[PDB]
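Data first, discussion second: the structure below is written as structure tokens.
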Amino acid sequence: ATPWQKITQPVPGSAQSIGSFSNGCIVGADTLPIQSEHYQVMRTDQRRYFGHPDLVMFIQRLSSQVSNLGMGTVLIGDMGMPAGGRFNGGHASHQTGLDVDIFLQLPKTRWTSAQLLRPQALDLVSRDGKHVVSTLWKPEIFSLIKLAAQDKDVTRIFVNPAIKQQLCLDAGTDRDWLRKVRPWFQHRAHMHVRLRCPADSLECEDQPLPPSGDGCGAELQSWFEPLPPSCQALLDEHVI
Amino acid sequence: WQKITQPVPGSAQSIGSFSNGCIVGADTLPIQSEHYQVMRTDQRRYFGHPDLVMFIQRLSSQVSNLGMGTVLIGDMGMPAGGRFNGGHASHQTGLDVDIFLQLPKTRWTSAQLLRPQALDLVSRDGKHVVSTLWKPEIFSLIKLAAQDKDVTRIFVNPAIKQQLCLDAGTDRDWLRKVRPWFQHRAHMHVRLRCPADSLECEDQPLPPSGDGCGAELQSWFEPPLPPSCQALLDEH
């Protein structure tokens, strides 16, 4: 285990996302409040409910919007570890406090602590991967994803290609936000939301914009065929 | 109607409805063009209203000169229109045309045109287009047809409409003209409005409002002969 995987408390300091989403860290990370009227937090035993203040604010804003549209409870998965860095177990992003997984269910009855520790995913996609399951696809999930994508701090939302396909069909005229939706493997039961580098995180590295347009055509069809010096310095000064 | 082998002399007039009518003064689609070829000419079903001929000519020159291949024209109608002995419910008034959803990059031979080989663009289960066969040139063929001011409807398999809904981007209004129907996996059926100088042609109402990429599309993945037409038959 790396020091990043063992630390239990954020590094004190002005909030700073340092490096790139898949090679970085964060100083001064905020903690997502566990108690909220609008969302609940899955798998808190992992201690991955930390991130940039912008990420916490985003979760709070999105969840308030969802609640005010009369929808159910937003379910929050992995943000990042207290000082960011690479997880032990799975994906390599979520290193700079700007990535969050959100389950694509909005339960009308809040989940228990046991349900939150061992969450039961709902696959929204057909076995062959070609389309969403029509009896599971809900306008509320379209709205959850669209509300996230229209937020100015969001750059990308990774979802299964079948899910982007349905979003594409449902969007109508107000569809520019689809550009932020990026097809990826899996992501049948959760979306992965990514925010832009915070304005004052000078050592944070942004990605280029996605390809132009909604992305609902050729690109979608094709889917159906060492640390940054300032992070290393935290180790050299013995802070992780 | 099979027995009238040449267009009836007179000013061009589409008479009656698409599935119960005929045409006086039908134009003939020229068999020879650099922009399109005519399938099954042995059946002698390349006749229709001047507006249909002109539509085929301008669609085809746009498609061909965009470098997307030449167009393959199927049935228009008989020389005086009228009901078919089989296959077609419509194509009686000179305002319907079948067009194959293949754009040959070199001209088909006479034998290929006489016995045309369809290319099924749709999956076996009907739920999507075949990912390796759907191409931007076919999107463009259908879009250019649908954006034509004289066209009212284009019938295609629901999987094809779904794909057009995905490809259209922000320039979408023409999607309303595209109507899902059974089959139509290898051809589109284009329909034109009644000509502006029509005397007794019957139009259909507009399609349902909107692009049609929502609930209607989703649901697919679950009178006597007009007197002028009788007079044509009587005159033999």
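Chain A residue numbers are taken from Swiss-Prot; in order, the displayed residues are 20-244, 260-274.
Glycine residues also receive a Cβ, built from the backbone N, Cα and C atoms like all the rest.
Record features (Swiss-Prot):
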- A:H110, A:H113, A:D120, A:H211: Zn(2+) 1 binding site (BINDING)
- A:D147, A:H150: Zn(2+) 2 binding site (BINDING)
- A:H113 to A: Strongly reduces enzyme activity (MUTAGEN)
- A:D120 to A: Strongly reduces enzyme activity (MUTAGEN)
- A:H209 to A: Strongly reduces enzyme activity (MUTAGEN)
**OP:** Restricting to the same chain and to sequence separations of six or more, state which residues have a Cβ under 8 Å from that of A:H110 (Zn(2+) 1 binding site).
**Re:** none
Subject >> List of the recorded positions A:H150, A:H209, A:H211 facing chain B, defined by a Cβ pair under 8 Å >> reply: A:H150
Subject >> Same chain, 6+ residues apart, C-beta under 8 Å of the C-beta of A:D147 (Zn(2+) 2 binding site), given in sequence order >> reply: none
**OP:** Report the same-chain neighbours of A:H150 (Zn(2+) 2 binding site): residues 6+ apart in sequence with Cβ closer than 8 Å to its Cβ, ordered by sequence.
**Re:** A:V144, A:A181, A:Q184, A:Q185
Original post:
With every protein chain in view, how many other Cβ atoms are within 10 Å of the Cβ of A:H209 (mutagenesis position)?
Top reply: 24
Original post:
Where the chain breaks for 15 residues between A:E244 and A:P260, how wide is that break in Å, taking the Cα atoms?
Top reply: 35
Original post:
Counting only other Cβ atoms and using a 10 Å cut-off, which of the recorded positions A:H113, A:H211 scores lowest?
Top reply: A:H211
**OP:** Would you mind reading off the Cα separation of A:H113 (mutagenesis position) from A:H211 (Zn(2+) 1 binding site), to the nearest angstrom?
**Re:** 10
**OP:** Compile a sequence-ordered list of residues in the same chain as A:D120 (mutagenesis position), six or more apart from it, whose Cβ lies below 8 A from its Cβ; state 'none' when nothing qualifies.
**Re:** A:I95, A:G96, A:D97, A:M98, A:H209, A:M210, A:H211, A:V212
**OP:** Using the centroid of the Cβ atoms of A:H110, A:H113, A:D120, A:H211 as reference, list every other same-chain residue with Cβ within 8 Å of it (recorded Zn(2+) 1 site), in sequence order.
**Re:** A:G96, A:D97, A:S112, A:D118, A:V119, A:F177
